[PDB]
Amino acid sequence: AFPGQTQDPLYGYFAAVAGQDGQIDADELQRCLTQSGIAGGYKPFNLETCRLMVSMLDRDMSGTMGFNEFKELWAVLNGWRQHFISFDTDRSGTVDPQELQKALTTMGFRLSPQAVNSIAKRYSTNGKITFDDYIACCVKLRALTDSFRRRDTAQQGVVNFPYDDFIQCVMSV
Amino acid sequence: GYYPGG
Ligand SMILES: [Ca+2]
Ligand SMILES: [Ca+2]
Ligand SMILES: [Ca+2]
């Protein structure tokens, strides 16, 4: 888009992550975000979170992350970090199932509390959700809720899903 | 919807 963006201070870091083809793929992103430490600890930054980010920030349908998309990524991660810190009211560095229920309610989701508890356990070892997994969980919920809403033309909270539509929709996030 | 909504 802007060939002179080589002068941006983030460009060198972008280029190192991107390597030979000048684009960032989710594996490269995984390594980047892991070695950036942003999620804390020693575990890898969840690859599924990286794949969701590459997909959702994509501006040119390239399926890879370029420099402006990488610039946006950091702003988005900063926003999520603030959102995470804010619902981590006991400052454990993790979001528990009760903390998650509040976060999701505050975002306007209207979910069965049992289901929230189940979801929390699905994105953690012991109910305590790390930053990378918090993003994955919340983004997936929004994407699936959005997909459902678009198909729910009567706004009746029930969708008729033909199999093909169901599979393509769910398997894509 | 990749930004937080809360
Ligand atoms: Ca690359
Ligand atoms: Ca792209
Ligand atoms: Ca906590």
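Going by Swiss-Prot, the residues shown for chain A are 26-198, listed in order.
Cβ atoms here come from the backbone N, Cα and C positions, even for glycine.
According to Swiss-Prot, the feature Ca(2+) 1 binding site maps to A:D83, A:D85, A:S87, A:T89, A:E94, an assignment based on sequence analysis. As annotated by Swiss-Prot, Ca(2+) 2 binding site applies to A:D113, A:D115, A:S117, A:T119, A:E124, with the evidence given as sequence analysis. The domain 'EF-hand 2' annotation in Swiss-Prot covers A:70-103, and the record cites sequence analysis as its basis. The annotation domain 'EF-hand 3' is assigned in Swiss-Prot to A:100-135 on the grounds of sequence analysis. Quoted from Swiss-Prot, the note on the mutagenesis of A:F112 to L is: Reduces affinity for calcium 5-fold.
Where Swiss-Prot records a feature, it is marked here on the structure.
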{"residue": "A:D83", "record": "Ca(2+) 1 binding site", "DSSP class": "coil"}
{"residue": "A:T89", "record": "Ca(2+) 1 binding site", "DSSP class": "coil"}
{"residue": "A:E94", "record": "Ca(2+) 1 binding site", "DSSP class": "helix"}
{"residue": "A:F112", "record": "mutagenesis position", "DSSP class": "helix"}
{"residue": "A:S117", "record": "Ca(2+) 2 binding site", "DSSP class": "coil"}
{"residue": "A:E124", "record": "Ca(2+) 2 binding site", "DSSP class": "helix"}
Whole-number Å value for how far A:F112 (mutagenesis position) lies from A:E124 (Ca(2+) 2 binding site) (Cα to Cα): 6
Binding-site residues near A:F112 (mutagenesis position), in sequence order, restricted to A:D83, A:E94, A:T119 and a 10 Å Cα cut-off: A:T119
8 Å Cβ shell about A:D113, A:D115, A:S117, A:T119, A:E124 centroid, Ca(2+) 2 site members excluded: A:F112, A:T114, A:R116, A:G118, A:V120, A:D121, A:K153
Distance, A:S87 (Ca(2+) 1 binding site) to A:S117 (Ca(2+) 2 binding site) (CA atoms, angstrom): 38
Long-range Cβ environment of A:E94 (Ca(2+) 1 binding site), under 8 Å and at least 6 residues apart: A:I49, A:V79, A:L82, A:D83, A:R84
Other CB atoms within 10 A, centred on A:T119 (Ca(2+) 2 binding site): 20
Between A:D115 (Ca(2+) 2 binding site) and A:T89 (Ca(2+) 1 binding site), the C-alpha gap once rounded to whole angstrom: 37
Sequence-ordered binding-site residues from A:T89, A:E94, A:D115, A:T119, A:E124 with Cβ under 6 Å of an atom of ligand 3: A:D115, A:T119, A:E124
Rounded distance in angstrom between the Cα atoms of A:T119 (Ca(2+) 2 binding site) and A:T89 (Ca(2+) 1 binding site): 30
Cβ within 8 Å of the mean position of the Cβ atoms of A:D83, A:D85, A:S87, A:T89, A:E94: remaining residues of the chain near Ca(2+) 1: A:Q48, A:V79, A:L82, A:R84, A:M86, A:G88, A:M90, A:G91
